[PDB]
Amino acid sequence: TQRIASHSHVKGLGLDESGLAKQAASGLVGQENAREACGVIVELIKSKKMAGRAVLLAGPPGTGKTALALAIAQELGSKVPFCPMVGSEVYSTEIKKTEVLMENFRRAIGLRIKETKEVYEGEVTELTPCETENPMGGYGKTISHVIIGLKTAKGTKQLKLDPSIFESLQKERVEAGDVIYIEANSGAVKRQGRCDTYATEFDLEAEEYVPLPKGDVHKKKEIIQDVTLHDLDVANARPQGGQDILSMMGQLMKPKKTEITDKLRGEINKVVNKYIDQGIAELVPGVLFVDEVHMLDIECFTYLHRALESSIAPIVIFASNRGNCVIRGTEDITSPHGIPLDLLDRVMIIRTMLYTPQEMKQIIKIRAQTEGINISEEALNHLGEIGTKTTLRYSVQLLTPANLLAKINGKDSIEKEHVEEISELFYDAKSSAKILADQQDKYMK
Amino acid sequence: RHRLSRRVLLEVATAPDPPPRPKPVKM
Amino acid sequence: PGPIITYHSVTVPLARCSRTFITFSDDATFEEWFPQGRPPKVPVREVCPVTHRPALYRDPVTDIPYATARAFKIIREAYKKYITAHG
Amino acid sequence: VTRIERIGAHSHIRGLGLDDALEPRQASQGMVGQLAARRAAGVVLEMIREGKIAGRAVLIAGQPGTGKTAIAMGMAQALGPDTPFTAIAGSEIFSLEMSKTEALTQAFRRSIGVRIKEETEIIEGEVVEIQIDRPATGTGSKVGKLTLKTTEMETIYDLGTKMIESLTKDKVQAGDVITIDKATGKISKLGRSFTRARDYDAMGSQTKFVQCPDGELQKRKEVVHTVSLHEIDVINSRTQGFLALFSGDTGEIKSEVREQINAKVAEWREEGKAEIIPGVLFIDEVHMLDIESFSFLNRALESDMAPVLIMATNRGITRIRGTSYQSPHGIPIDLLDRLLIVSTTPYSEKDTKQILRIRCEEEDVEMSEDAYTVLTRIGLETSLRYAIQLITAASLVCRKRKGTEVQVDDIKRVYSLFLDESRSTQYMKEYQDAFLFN
Amino acid sequence: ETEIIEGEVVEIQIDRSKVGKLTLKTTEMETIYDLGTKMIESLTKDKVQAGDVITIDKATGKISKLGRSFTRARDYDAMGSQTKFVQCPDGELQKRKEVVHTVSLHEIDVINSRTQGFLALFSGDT
Ligand SMILES: Nc1ncnc2c1ncn2[C@@H]1O[C@H](COP(=O)(O)OP(=O)(O)O)[C@@H](O)[C@H]1O
Ligand SMILES: Nc1ncnc2c1ncn2[C@@H]1O[C@H](COP(=O)(O)OP(=O)(O)O)[C@@H](O)[C@H]1O
Ligand SMILES: [Mg+2]
């Protein structure tokens, strides 16, 4: 968080309340049409009524595609799931590519569970059965309640409980002076140790003595837990916590991703629907961002048709900087973005354009502000001129070396000389390619 | 800090048995 | 017959409510399951007689709590003097 | 609140929309047009419902966006949940855990259901009073008594030790409506007829009650157990197979196990114990199968346990995967001889407009007639899916400007914002050098 | 930073696995402790006896054996692979342990990947 990454300045899409894109806002400069389209996509995600919709961000490299996706993620917030992914990740040594894609799809669909946990805390002061003056059957003693006195920091309360709790109390070996908690939703007694006020400095027990509970005896709170469908799938496919031989084998054996079946996923879907109907949970459909989609092969592209045609799928955002490239897994088949036309027919294409020198200068200034770097006007103009040739990434990557060089020279700002020296020290792609071409005999291969 | 030395080992081996531990007294 | 614990759940008017009862055949079982133990007593925070700091240790030979190595040495010297005097 | 299932591509398709004579209506149950293909799908559906001919293969072939998957989903919705319907993509059979033939076999056997129907004695009533007497100390024989009540009956039951243990584990109290199966002794609580005593604490908020069951106490009810052939194979392959039913990780099941299961299921069918419910396997984009998978399909369709196989492909004369041979639909001619091909014709203007209207009705989007005309023109010029996406895009744009009906201006706005394949390719040609490769 | 008790075991008395007493000593100190059920079980599991130099973590109660003290009667002719003789600790019975180490994110991932994931930090079967 404290370290500054490549998209650390993107705080969202700089959109007016009417959806029109401001020239410079929220860390984004230019790309007004793409930003407006991404705002429409954000509204689509927030509507939560569409499944399987796909958006392809198409444009030359270094045009804000990843920045736009991260701005969308910022607009949605942390509540909405956002699963970034590169196309190379489908190639796994454990599971098939379609399984990786399906798992990321289920990772993008989140579920928020709200529950109220009501507990009774306290140190047991009293443990008294409530006998009945008329014993049932004539002989012996019959009890109708068990009075348990619970003491906390700021109160003391007595609880008339069901007689059946006497067995739980004996099983937990609960005596006076012990700290216990009873859960209303289950009616069970759990002994969380003995009070620390009865411990002496000469005792050696570690987990036996506990502090007297703070707050009120009756504690109730609303628990909000955010989970994804993939979390439930994984927890059910390779369960952890059993005491049978299969759980022991799972613990012993090396963990391995498996091809989760449609049966388990259908069961998870049924459970999620049941929770939603009960009011416990609320579905939070999020976004799956697949950067470098062109790295997917023909099998992944073919599977994506069925994946997007599903009624449970999230909204998928693709990104590709390729031109009329050859689809991977095929022999000499060319498609406009490296993506077969069948999948391009299922996506909405958002075009990102190149940046004018003024927009490049603005982006450089924003990056300098983010990195805590003071740059003079002449140095900024020179660096923007450097960015007119070479690329924008080279210019934004010369900021920190130049700042270090200035600090070594003893100056608190980057001057033009520092940028010139850094440009001399570090080469861009085009200059290096020129050097390689001029000396192709001396290099290898 | 608490590695044994040959000198300490020889001294302990050669020295007689330690006196018996006194019985606890409630004082 | 024999010593038994009878678990009873009834339907009684409040139009009906459920109540549970537990019946012990003999008073010995009732006392065993419900000893009615009195609340425990807070131990006395012992203090080192030498340095008056709160006690943290307990010399087994003298049963005198202490909180310092110097206090331990003084206590053991006093015990040696007591042995020499009384015999 | 939004359920796990939302508006998808084929959410408007509720069935094939045919009449008794399998004559397709122009617009019914979401389907518009494709009259011949829908009639063929209805004939295939009748063949599936009859369930007498094993290993029939149908290929739905046509241009992209002609309704092949729409027809498959309509068939699936018309079949109903009683008949198995396994829909997979061609890419899904390439697995690091099992062979391609094993994956295809598992897909086939997930599409056949085995149903076992048996009658059991069932006790359903309201618990009035339960008494359980147990020894105070040491191992002993628990003795108990249970009283059950219906609207017309009330019986007092003497309980055995194992039923006592079952009742203790289930924590059955008075007022709980419980179900007891006499054979297995399983007890299932299905509600409370009334509340517990109010004077008790730490009990929680009492839920709603359940009315007491009527009729006799000990009834006889029909219990139906339905599993697929794949589930039987998995649970019989190894001791840990039941977990493999959820984790996958089945490996390759021995052919001996499958032969034994086939023999046993045939014996059950002959003995009237079980009935076989053949279903459908739908392989979308079957052109991704290689030559070995097709060769396996050739002979795997010749079994009497094979289901109806439905394939969809949008390929012309194309190279078969794994070979250098050009074949129609990307499928070898030997497999093409074993299957009937259903062609889908392209949609007209009125069919496109009706499909757009159905989509708008599904998405709860109100659109003007001029907007419908413009959207239909765009769909004819670009594609049907682009217009379908622009439906929702224009709905959102209209809602942003505090409107109620999607106008031509909103459609133009989303047409400018979002590009089709043609305009994107044009703009990429305009800046070809800026893009990386070619 | 962790508080520990460090000393040589003098006597272990257990009454009957219910309650017992443990006597620990240094070169400058000696005290007796009252044991509970879990402490007694942990001491019996590790087979702690007289003459053993052990440390006990106050927070968690885990007992690790550093060595055993040397007496005239412990002149073994053959020794086990883990036994080693150490000097009785000096100073005070209660001590603070400060441990500073550098680990990588990958090491923490491998540690928390499975139940005994630290073994994969040696084998590489991550
Ligand atoms: N319009 C913009 N406004 C602000 N920063 C931008 C803009 N476009 C790109 N950037 C920044 O410049 C860098 C270029 O990367 P990016 O354009 O996201 O790569 P790609 O084009 O592959 O998505 C990123 O770190 C991004 O944060
Ligand atoms: N005849 C039709 N009736 C209703 N909807 C249709 C029809 N044909 C296509 N669609 C819809 O158009 C979209 C794309 O059609 P699809 O069936 O995916 O084309 P393909 O046959 O190439 O798979 C789907 O969402 C589908 O619901
Ligand atoms: Mg299709």
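Following Swiss-Prot, chain A shows residues 12-456, kept in their order.
The deposited model was determined using electron microscopy, 4.0 Å.
The backbone N, Cα and C atoms fix where each Cβ goes, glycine too.
Under the heading ATP binding site, Swiss-Prot lists A:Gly70, A:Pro71, A:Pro72, A:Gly73, A:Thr74, A:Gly75, A:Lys76, A:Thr77, citing similarity to another entry as support. Mapped onto three states, the DSSP output places A:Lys76 (mutagenesis position) in helix.
Counting only same-chain residues at least 6 apart in sequence, those with a Cβ under 8 Å from the Cβ of A:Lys76 (mutagenesis position) are A:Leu68, A:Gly70, A:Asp302, A:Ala330, A:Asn332, A:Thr363. Quoted from Swiss-Prot, the note on the mutagenesis of A:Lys76 to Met is: No effect on interaction with NOPCHAP1.
Under its mutagenesis entries, Swiss-Prot includes A:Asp302 to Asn with the note: Abolishes ATPase activity; inhibition of MYC- and CTNNB1-mediated transformation. Cβ neighbour count for A:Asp302 (mutagenesis position): 21 (other Cβ atoms within 10 Å of its Cβ, all protein chains included).
A coil conformation is recorded for A:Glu303 (mutagenesis position) in the three-state DSSP classification, outside any helix or strand. Under the heading of mutagenesis, Swiss-Prot lists A:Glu303 to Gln and annotates it as follows: Reduces ATPase activity. Decreases interaction with NOPCHAP1. No effect on formation of RUVBL1-RUVBL2 heteromeric complex.
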Distant-in-sequence Cβ neighbours of A:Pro72 (ATP binding site), under 8 Å, six or more positions away: A:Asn332
Nonlocal residues around A:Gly73 (ATP binding site), in sequence order (Cβ under 8 Å, 6 or more apart): A:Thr402, A:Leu403, A:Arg404
A:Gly70 (ATP binding site): tally of other CB atoms within 10 A of its CB: 27
DSSP-derived class (H/G/I helix, E/B strand, else coil) of A:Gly70 (ATP binding site): coil
Cβ neighbours of A:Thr77 (ATP binding site) where a neighbour is any other Cβ within 10 Å: 18
Other residues, Cβ within 8 Å of A:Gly70, A:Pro71, A:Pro72, A:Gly73, A:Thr74, A:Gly75, A:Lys76, A:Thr77 Cβ centroid (ATP site): A:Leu68, A:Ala78, A:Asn332, A:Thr363
Binding-site residues listed as A:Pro71, A:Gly75, least Cβ neighbours within 10 Å: A:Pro71
Cβ neighbours of A:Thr74 (ATP binding site) where a neighbour is any other Cβ within 10 Å: 22
Those recorded positions in A:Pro71, A:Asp302, A:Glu303 whose CB falls under 6 A of ligand 1, listed in sequence order: none
Euclidean distance between Cα atoms of A:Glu303 (mutagenesis position) and A:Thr74 (ATP binding site), Å: 14
Subset of A:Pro71, A:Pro72, A:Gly75 (binding-site residues) with C-beta under 8 Å from chain D: A:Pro71, A:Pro72
Neighbourhood of A:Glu303 (mutagenesis position) by C-beta distance under 8 A, where only residues 6 or more apart in the same chain count: A:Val97, A:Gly98, A:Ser99, A:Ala330, A:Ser331
